[PDB]
Amino acid sequence: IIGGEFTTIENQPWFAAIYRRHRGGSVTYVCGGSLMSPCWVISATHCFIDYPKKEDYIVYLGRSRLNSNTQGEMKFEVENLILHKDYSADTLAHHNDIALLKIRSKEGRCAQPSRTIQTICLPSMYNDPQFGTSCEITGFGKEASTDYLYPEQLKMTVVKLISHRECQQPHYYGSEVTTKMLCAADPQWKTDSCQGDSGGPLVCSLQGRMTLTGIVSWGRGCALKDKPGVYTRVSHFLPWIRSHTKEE
Amino acid sequence: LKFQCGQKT
Ligand SMILES: NC(=[NH2+])c1cc2cccnc2s1
């Protein structure tokens, strides 16, 4: 995240950190995600696309730091990894960039509620906040686009949703942004999501609840004027999510 | 206790 403040997981208790194991001894951070129900986390397909080998990913909940432990954290394995059939990438956008990870602990359980682990709410069928609404994004992504390391402390910032008319303007992204995406930026292009924040949540309040309105998906540069961050429009995937998720 | 979506404590 560029700008923003450093936080702790109590402030984003539904944030999931996804890492990959390497034959050699190291685990590296891959992307962020959000907990929907006790056994399912949602992220972006582009994070797995290149290495869809579920056995090699580890998911942690209750984590405020990237490579040091946080007390109360939970580690899980990915029992199922569902990528979107119809996922596409072009010279900028990712289409249908949503994925589901069903988690299983080494004891056979899903997430347990704590002060650092909570689920986030899903919107209702095609229901979104109005442009102007301030939403918060969270993650361990870069703090500057030129960095080549990620922060060790979790970050969060606030951006506002902008309309499709504004985002599809030729000097922004033109028709690379579709109806299944949402764009959010800082009025003064000072804070934004960036590489390493992929898969994480764009949370806004809708009808009284903190709702997962978008998933960090792509953007040109980071915190670049007239280059908003584009997020997957969760409200438009509800049928898809439903057809794959079940029980507690 | 149990999950309450969207609640920070
Ligand atoms: N919000 C942005 N400007 C983003 C830039 C990137 C770059 C890579 C992956 N995700 C994102 S979001």
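By the numbers in Swiss-Prot, the shown part of chain A spans 179-426.
Method on record in the header is X-ray crystallography, 1.6 Å.
Using N, Cα and C of the backbone, Cβ positions are placed for all residues, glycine too.
With a 10 A radius on its CB, A:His224 (active site, charge relay system) counts 21 other CB atoms from all the protein chains. Per Swiss-Prot, active site, charge relay system is recorded for A:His224 (among others).
The local packing around A:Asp275 (active site, charge relay system), expressed as other Cβ atoms within 10 Å of its Cβ over all shown chains, amounts to 29. Per Swiss-Prot, the feature active site, charge relay system maps to A:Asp275 (among others).
Residues annotated as active site, charge relay system in Swiss-Prot: A:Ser376 (among others). Non-local contacts of A:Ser376 (active site, charge relay system) by the CB criterion (under 8 A, 6+ apart in sequence, same chain) comprise A:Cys209, A:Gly210, A:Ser221, A:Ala222, A:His224, A:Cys225, A:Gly319, A:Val394, A:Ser395. In the three-state DSSP assignment, the secondary structure recorded for A:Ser376 (active site, charge relay system) is coil.
Annotation note: A:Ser323 (mutagenesis position) sits in a coil segment as assigned by DSSP. For A:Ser323 (mutagenesis position), the count of additional Cβ atoms within 10 Å of its Cβ stands at 15 [all protein chains shown]. Swiss-Prot lists A:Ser323 to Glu among its mutagenesis entries, and the accompanying note reads: Abolishes phosphorylation, proadhesive function and ability to induce chemotactic response; when associated with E-158.
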Contacting recorded positions for ligand 1, chosen from A:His224, A:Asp275, A:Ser323, A:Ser376 when the Cβ sits under 6 angstroms of any of its atoms: A:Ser376
Coarse DSSP state, helix versus strand versus coil, of A:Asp275 (active site, charge relay system): coil
Alpha-carbon distance [A:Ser323 (mutagenesis position); A:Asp275 (active site, charge relay system)] in Å: 22
